[PDB]
Amino acid sequence: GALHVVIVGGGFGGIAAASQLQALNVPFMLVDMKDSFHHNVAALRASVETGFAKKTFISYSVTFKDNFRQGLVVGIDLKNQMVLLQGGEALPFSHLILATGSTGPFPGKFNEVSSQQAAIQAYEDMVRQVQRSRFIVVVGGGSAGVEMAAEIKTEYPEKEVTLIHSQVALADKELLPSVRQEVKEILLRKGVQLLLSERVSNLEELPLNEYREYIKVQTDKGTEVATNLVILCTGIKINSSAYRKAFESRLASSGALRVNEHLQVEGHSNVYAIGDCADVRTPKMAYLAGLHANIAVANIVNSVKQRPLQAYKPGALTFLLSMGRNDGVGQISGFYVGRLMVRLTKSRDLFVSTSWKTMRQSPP
Ligand SMILES: Cc1cc2c(nc3c(=O)[nH]c(=O)nc-3n2C[C@H](O)[C@H](O)[C@H](O)COP(=O)(O)OP(=O)(O)OC[C@H]2O[C@@H](n3cnc4c(N)ncnc43)[C@H](O)[C@@H]2O)c(O)c1C
Ligand SMILES: NC(=O)c1ccc[n+]([C@@H]2O[C@H](COP(=O)([O-])OP(=O)(O)OC[C@H]3O[C@@H](n4cnc5c(N)ncnc54)[C@H](O)[C@@H]3O)[C@@H](O)[C@H]2O)c1
């Protein structure tokens, strides 16, 4: 019938879709459990640079006003076509965009519901923990952990940083071998110590994000590393809380929703999945969440116009690793790119400006 879209999740995917619909004057409601969007892509820098955290949270209210509702989605009532919020509120939808992202540990993710002031302060508190600590361990040498280790060494080149990683090679396994090698070479040039093929084994006794006189980190192999600070970069998990019951039969084992070339959820013409929660065969990226949002919004419109849907054309992997504000490496459509490009394109600003642009607000 008449258009009234509901978007579950104000992440990179959700704010792209919401600003698009808002610009098209398409009625919609954006729902998020938090009161502001988190530019998590810069949360590592927010962990090492004083006064940076305020640049990484953007209030939904200011941008979306009455098209925003803060709330915890607890289910999808498909028979009545409504989104269900904790407390009892129900939002009817003509079309549903599921953009729930994923959960993970601080600092890389901030899934907590808290005041903007507490959220910013949690990171400020993190910057002081790092500045106190002479020895620091980063657990997990995927694409998050290598940035975290590199950020620390760049801002504080006197500190002793150890990166412990259970794989033989650093960062995403889909990356070009040349890109992974240069990630390693940059870390060593910066003086980060690498413990490869080691799994930290006593995580449940380690205080995290907290300076301490003495922290004993152990590994499967029996290595022990004494440290002042431990930071977890051990990965993220698809957040399926909003839809896992109503869509149980459509979920991949990751909890992602199976989708067709049009990003329609399997079995549905008026439900779309974008961002991390969509079952696409690619590393989880804010970059791709935005691309998914274009296609979902385009295809809601296309489908009411009764026109054929657009297909997502995946191509070769594009992926940029910032290595502190002064370095980095990555690839574009499957081809290596080096320090000057990555440092100017990602490392300097970590795409922060793009989120304020989408939100139509100016950073403090
Ligand atoms: C951990 C990490 C990830 C990076 C990083 N860097 C990059 C990068 O440079 N480039 C990139 O493209 N991706 C990068 N990524 C990946 C990127 O973070 C993810 O691909 C990206 O966040 C995906 O965006 P989505 O829109 O899919 O999801 P979000 O997590 O952004 O937003 C989800 C929202 O849904 C809301 N939500 C979920 N379930 C809900 C529910 N039941 N009720 C209400 N709200 C809910 C949540 O509160 C949350 O705000 C990085 O440095 C780190 C440390
Ligand atoms: N540049 C970018 O676009 C960018 C940056 C960061 C993250 N991401 C994406 O976000 C997602 C999450 O990335 P991530 O690096 O946070 O997680 P990840 O799962 O990609 O990497 C974490 C790594 O930690 C290792 N690990 C787990 N437990 C461990 C332990 N106890 N000791 C040692 N190592 C341990 C795991 O084997 C894993 O390889 C991925 O899809 C990634 O592509 C993208």
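We're sticking with Swiss-Prot numbering for chain A, so the shown stretch reads 10-373, in order.
Cβ atoms here come from the backbone N, Cα and C positions, even for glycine.
DSSP assigns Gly20 (6-hydroxy-FAD binding site) to coil, not to a helix or a strand. Sequence annotations record features per position, and here Swiss-Prot assigns 6-hydroxy-FAD binding site to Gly18, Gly19, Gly20, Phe21, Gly22, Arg54, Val82, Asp285.
Counted within 10 Å of its Cβ, the other Cβ atoms near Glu156 (mutagenesis position) come to 27, all protein chains included. Among the mutagenesis results in Swiss-Prot, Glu156 to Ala has the note: Impairs the reductase activity toward coenzyme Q1/ubiquinone-1. Impairs ferroptosis suppression. The residue drawn here is the original one.
What Swiss-Prot notes for the published mutagenesis of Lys168 to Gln is this: Acetylation-mimetic. Results in reduced ubiquitination and increased stability of the protein. In this structure, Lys168 (mutagenesis position) belongs to neither helix nor strand by DSSP; it is coil. Within the same chain, residues at least 6 positions away in sequence whose Cβ sits under 8 Å from that of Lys168 (mutagenesis position) are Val139, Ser142, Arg143, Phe144, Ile145, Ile161, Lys162.
In Swiss-Prot, the entry for mutagenesis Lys168 to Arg states: No acetylation at this site. Results in increased ubiquitination and reduced stability of the protein. Loss of function in negative regulation of ferroptosis. The structure shown retains the original residue.
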TODO: Taking the Cβ of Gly22 (6-hydroxy-FAD binding site) as the centre, count every other Cβ atom within 10 Å, in any protein chain shown.
DONE: 30
